[PDB]
Amino acid sequence: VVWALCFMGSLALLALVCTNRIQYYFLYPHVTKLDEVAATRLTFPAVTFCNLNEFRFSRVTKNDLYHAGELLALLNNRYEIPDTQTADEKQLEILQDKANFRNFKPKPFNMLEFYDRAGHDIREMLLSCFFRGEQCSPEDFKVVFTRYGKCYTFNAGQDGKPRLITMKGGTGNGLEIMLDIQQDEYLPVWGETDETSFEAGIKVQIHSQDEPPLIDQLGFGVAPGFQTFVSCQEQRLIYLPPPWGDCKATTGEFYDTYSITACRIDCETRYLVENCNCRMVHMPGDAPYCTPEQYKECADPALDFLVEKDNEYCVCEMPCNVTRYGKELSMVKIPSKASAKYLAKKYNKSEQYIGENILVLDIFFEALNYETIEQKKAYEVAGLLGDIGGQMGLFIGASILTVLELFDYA
Amino acid sequence: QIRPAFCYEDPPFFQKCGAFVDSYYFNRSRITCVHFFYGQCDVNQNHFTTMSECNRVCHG
Amino acid sequence: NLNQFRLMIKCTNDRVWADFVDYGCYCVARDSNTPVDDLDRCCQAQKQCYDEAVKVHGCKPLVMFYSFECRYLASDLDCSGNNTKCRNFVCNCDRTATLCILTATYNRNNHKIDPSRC
Ligand SMILES: *[C@@H]1O[C@H](CO)[C@@H](O)[C@H](O)[C@H]1NC(C)=O
Ligand SMILES: *[C@@H]1O[C@H](CO)[C@@H](O)[C@H](O)[C@H]1NC(C)=O
Ligand SMILES: [Cl-]
Ligand code: NA
Ligand code: NA
Ligand code: NA
């Protein structure tokens, strides 16, 4: 009677609730969950570094200068030492002679070979290196080419070598390197080009072994004449794939694991090949290497445009797994007055040289604890059913029993 | 006017209004279509269920 | 360089790049004395434009990079984002030529002709 009126009107209201709950499930919502995870160990990251100077002056040959002199602003477009040169006496004489191309026959030239040969050598830069009380050596650093040229990665975990671990907070449980940045080997700067800079020091990037460096964009700097402390905190961010989220798991274009940096390097490579018909020497793939003329006229400008101005060519999908390292940096001076002669004598340099070229870098963790920030599925099937059955009880009084009754009755 | 005006609009990257699904949009810098995850925010028409359709309607 | 020209063409035209390569006397960026039709006349003005870029501004139009923006309207193709005289000038050369291509009619019989004609 009126009961049936009230029963179906109540059931209509139950229906609109169940439609709400069901449509909501199909949004595949997610929430973000924060957690501090205590740990007995941490995998030490990879540490990439580059000298800010790309080519050693004493390694540039007559042939190098012929091909790459204009790119490096050592020569004008007439293949001569520019009158706008700003050099000292002795370097000029060396370069003037080196630039004498009268009756010179150019030989084949390649930028990758030039970088590999003229780039700073870890064997000369690395004055000392310790990790967790164990002595390390140039063999512990893997060569990696970047826009800076010939760079070096500690703890790369490539070529079948395992990744290192830390187990306590503090300086004793990390890396300490002493470096000579070798300013007497810096190329004279006579102009402004993408290959030279006004600065002395190194650029460094701390990153997961699963991601390549993008050190020109994402690194931090470290200055000569200081010991620099870098206290780190690991942070792991986890995202959900579709339909919940939009993270990308893998990729099968130049690298194994997917990461933002892998995506950017893929894009940059594609962009140079598309617009210049060549790749810079640090990029992966098969295309021919840009000549120095191509670097100057097409490759440097195109990469600069893409990296600074373009807003559409490359838009990278978020990765499912991101490891970030929060960093707190601080410095003290090296050398003290009291230690300068010791260092000068030990490395056969003057005291002034030591002051302008030596640096120490310490990279360690504040604590083993890492923070995790994770997207979790917010309303799965279980939550959907138990919700619907909980609303059935609210509206009608229906039970799991009530249903199997009227389902057997009909 | 060779391709529809909506081809030049940015798709709604990272915006979630429901399930994320494979989709394709016209990239006006590459001048070709590119995969992305569409989250049902129908802000414009620059999104296609297939690469070929996107390249048909927008590539030119 | 011709990669950016090729892209400007794709930006405004479905006509595959191959059809402009070795068309008539001048296409693309080749030299001659007399253009076979109006399409070939576009390339002539382009070649003349590059020649001007080299001799007056010191550009290397066949090597240098420039940037441009593809817009809804062909005529809205934009060169103003370039940061040097050379990049602006050459971008403009290619823009003029791509638009001119739109006015001209695509013959198929002066594409890859015998050197006899040119
Ligand atoms: C991805 O995240 C899972 C946990 O969600 C973790 O076990 C795995 O190590 C991560 N992958 C990488 C490459 O770090
Ligand atoms: C150190 O001084 C100069 C550095 O080049 C060199 O001539 C000399 O042989 C070196 N001596 C020693 C003992 O290393
Ligand atoms: Cl980029
Ligand atoms: Na809700
Ligand atoms: Na520079
Ligand atoms: Na463009």
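Quick note: numbers on chain A are straight from Swiss-Prot, i.e. 45-296, 299-456, in order.
Note: Cβ is positioned from N, Cα and C throughout, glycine not excepted.
Among the mutagenesis entries in Swiss-Prot is A:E80 to A, noted as: Strongly increases speed of desensitization. According to Swiss-Prot, the mutagenesis experiment A:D346 to N carries this note: Loss of pH-gated channel activity. For the mutagenesis result A:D350 to N, the note given in Swiss-Prot is Loss of pH-gated channel activity.
This view paints the features noted in Swiss-Prot onto the structure.
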{"residue": "A:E80", "record": "mutagenesis position", "Cβ contacts under 8 Å, 6 or more apart": "A:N415, A:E417, A:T418"}
{"residue": "A:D346", "record": "mutagenesis position", "Cβ contacts under 8 Å, 6 or more apart": "A:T237, A:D238, A:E239"}
{"residue": "A:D350", "record": "mutagenesis position", "Cβ contacts under 8 Å, 6 or more apart": "A:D238"}
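Gap check: A:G296 and A:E299 flank 2 missing residues, and their CA atoms are separated by 5 Å.
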